[PDB]
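Asker: Sharing a structure here in structure tokens format.
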Amino acid sequence: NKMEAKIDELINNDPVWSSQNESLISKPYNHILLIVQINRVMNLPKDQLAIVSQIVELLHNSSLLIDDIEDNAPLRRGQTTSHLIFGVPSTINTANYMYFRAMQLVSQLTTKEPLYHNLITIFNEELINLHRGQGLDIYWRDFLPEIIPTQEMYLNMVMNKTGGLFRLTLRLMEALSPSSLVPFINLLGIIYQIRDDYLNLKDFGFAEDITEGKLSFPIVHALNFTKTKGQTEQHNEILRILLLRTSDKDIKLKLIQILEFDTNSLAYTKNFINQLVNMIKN
Amino acid sequence: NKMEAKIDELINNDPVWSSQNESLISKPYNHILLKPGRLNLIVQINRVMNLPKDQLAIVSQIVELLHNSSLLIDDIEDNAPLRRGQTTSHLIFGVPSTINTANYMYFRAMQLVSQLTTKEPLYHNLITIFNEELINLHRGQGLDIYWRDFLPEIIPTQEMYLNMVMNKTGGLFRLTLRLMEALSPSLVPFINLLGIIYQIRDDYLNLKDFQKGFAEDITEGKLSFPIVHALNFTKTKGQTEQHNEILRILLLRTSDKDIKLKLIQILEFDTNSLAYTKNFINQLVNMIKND
Ligand SMILES: CCCCCCCCC(O)(P(=O)(O)O)P(=O)(O)O
Ligand SMILES: CCCCCCCCC(O)(P(=O)(O)O)P(=O)(O)O
Ligand SMILES: CCCCCCCCC(O)(P(=O)(O)O)P(=O)(O)O
Ligand SMILES: [Mg+2]
């Protein structure tokens, strides 16, 4: 009787969610928490610009939470990663929750049915590309040495992965522009990712990419260079170190030395970046 | 300048993605499809809804994709060793690929919504429903995981448990119903009640089948309906030792069969949570059938 009235009230109402439940679920996210120039070309009413910014931050910060779980990373922005503090379970769920909260902010960008559809299609396509690229980068790392990607394979993976959020931001803005730079943002994403792989080793930075076993741009060059020159032992030593998932700084340095002195992959990568930067700068 | 050409063809084209690539990253998902898992429920609701078969199939693929992908994530979150009688995908392909693939399929499911219509207004409503219920699904899952992982910081009351279920289990049931109603050329209250019955019966059988199954909810430390009743019952009656012993067992995350059986028998004889739950289920069932 009393129970029934309560069940009645419950099922006839929208699901109950308090501001306090929201805070509990947002903890892994708030922890990591600690465009306008592109707008000098797009000129979006500071209104929409606010939402696009929130969308990008939600996606970007959430994808980093997941990326850190996927790479078992101990640090991010100089502090202990969220999953080590709140646990992997809550961190995955919170990150995924923020993906859908970002998705909901898209509807406040516009109610114009034609443009709305376009915005959700862009959001959908680029999150698809982001995940395809991440899945490929993860697959090569976790199945090593089953597949050693080539430079071309690596660049296609980057166009999907890194290119995704770069293209997402640019395409949303362009579509809302009251006034294509995609080829340019793509080049920019490639530069940013290769430089990120390069600096991970040069700052050595804990050179966490080695510990993670990542097929970075220099590693890909080094593996294909040693394969081509028939340097079996060197090729194998590189694979052996990546497979150790080691945190030993001496071992990480040993690999970096193979890359500096045997395959000259760091100079190779620097050069490649300079040629890309030149394509923009020229 | 030959690199320049390659680079140019690269950046001026859509990202390259092959069917071989698609197959590689689909492994964790394909594995959960190997064993049968709904198409039923959808067809029953269609007696009321009358969706043409070609659209019913698409709603069906959407719910399938989301449900299966949810289970991949759920199993990682509960560190479940088995799903549908087989080794769990994360244990085979690893947590990283599995998280990524499950999340990838959430977006492939979203992409399918546009195979339902070309009418802009209706398209917008379907996406909004999709979006709302995925938000609700994660809100309830967030709470369920939080209570379990930070126990004994929060001991939910029956009411909090029911709101968590309305969000979590209610999410897929309402998503399915709302999409169909929005397509039909409200049974929401009914579907909410069906989901609550479904979840509580699920919590109940996980223990009763062990007292044919592994009472894995105990190994997972879950604040199930019978556990919620027992924790509040022991607190209310001043059964301090049993209240703390229930907490200690959950926190063990144990696979020991005898320890799980001890906890189930505490629910059976000491707190009468199993009988309480069996009756709560019957009463909810009565609210329907008798109407
Ligand atoms: C589906 C989530 C994909 C997130 C990818 C984010 C890129 C992260 C890196 O920038 P980081 O791990 O050095 O922060 P990447 O070098 O591209 O792996
Ligand atoms: C309408 C949402 C789906 C309802 C059906 C759920 C079936 C039960 C399982 O989720 P489980 O027995 O592994 O917990 P499935 O694996 O999909 O059969
Ligand atoms: C945002 C992911 C939500 C996943 C929800 C999965 C519910 C699965 C269960 O049906 P099962 O773990 O017994 O298969 P639940 O009893 O509700 O945990
Ligand atoms: Mg990096």
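Each residue's number is its place along the chain shown, starting with 1.
The way this entry was determined, per its header, is X-ray crystallography, 2.1 Å.
Cβ from N, Cα, C; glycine included.
Sharing the record's features from Swiss-Prot:
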type	residues	note
BINDING	B:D74, B:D78	Mg(2+) 1 binding site
BINDING	B:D74, B:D78	Mg(2+) 2 binding site
BINDING	B:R83, B:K168, B:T169, B:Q199, B:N206, B:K212, B:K222	dimethylallyl diphosphate binding site
MUTAGEN	B:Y106 to A (Swiss-Prot position 107)	Reduced affinity for isopentenyl diphosphate (IPP)
MUTAGEN	B:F107 to A (Swiss-Prot position 108)	Reduced affinity for isopentenyl diphosphate (IPP)
MUTAGEN	B:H138 to A (Swiss-Prot position 139)	Reduced affinity for isopentenyl diphosphate (IPP)
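Situate these features within the shown structure.
Answerer: According to DSSP, B:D78 (Mg(2+) 1 binding site) is assigned to a helical segment. The Cβ of B:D78 (Mg(2+) 1 binding site) has 21 neighbouring Cβ atoms from other residues within 10 Å, across all protein chains displayed.
Within 10 Å of the C-beta atom of B:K212 (dimethylallyl diphosphate binding site) sit 7 other C-beta atoms, taking all shown protein chains into account.
For B:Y106 (mutagenesis position), the count of additional Cβ atoms within 10 Å of its Cβ stands at 22 [all protein chains shown].
Long-range Cβ contacts of B:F107 (mutagenesis position) within its own chain (separation 6+, distance under 8 Å) are none. Following the DSSP three-state reduction, the secondary structure of B:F107 (mutagenesis position) is helix.
DSSP assigns B:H138 (mutagenesis position) to a helix in the three-state reduction.
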Asker: B:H138 (mutagenesis position): which of the binding-site residues B:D74, B:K168, B:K222 have a C-alpha within 10 angstroms of it?
Answerer: B:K168
Asker: List those recorded positions among B:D74, B:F107, B:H138, B:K212 whose Cβ lies under 8 Å from any Cβ of chain A, in sequence order, or write 'none' if there are none.
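Answerer: In terms of proximity to chain A, the recorded positions that count are B:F107, B:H138, given in sequence order.
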Asker: Just counting, how many other CB atoms are there within 10 A of the CB of B:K168 (dimethylallyl diphosphate binding site)?
Answerer: 22
Asker: Note that 3 residues are unmodelled after B:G37 and before B:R38; then state the distance between the two Cα atoms in Å, as a whole number.
Answerer: 8
Asker: Across all chains shown, how many C-beta atoms besides its own are within 10 angstroms of the C-beta of B:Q199 (dimethylallyl diphosphate binding site)?
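Answerer: Its Cβ shell of radius 10 Å holds 22 other Cβ atoms.
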Asker: Given the recorded positions B:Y106, B:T169, B:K212, state which is nearest to B:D78 (Mg(2+) 1 binding site) when distance is taken between Cα atoms.
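Answerer: Nearest candidate: B:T169.
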Asker: Looking at the ends of the gap, B:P185 and B:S186, with 6 residues missing, what is their Cα separation in Å?
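Answerer: Here the endpoints' Cα atoms lie 14 Å from each other.
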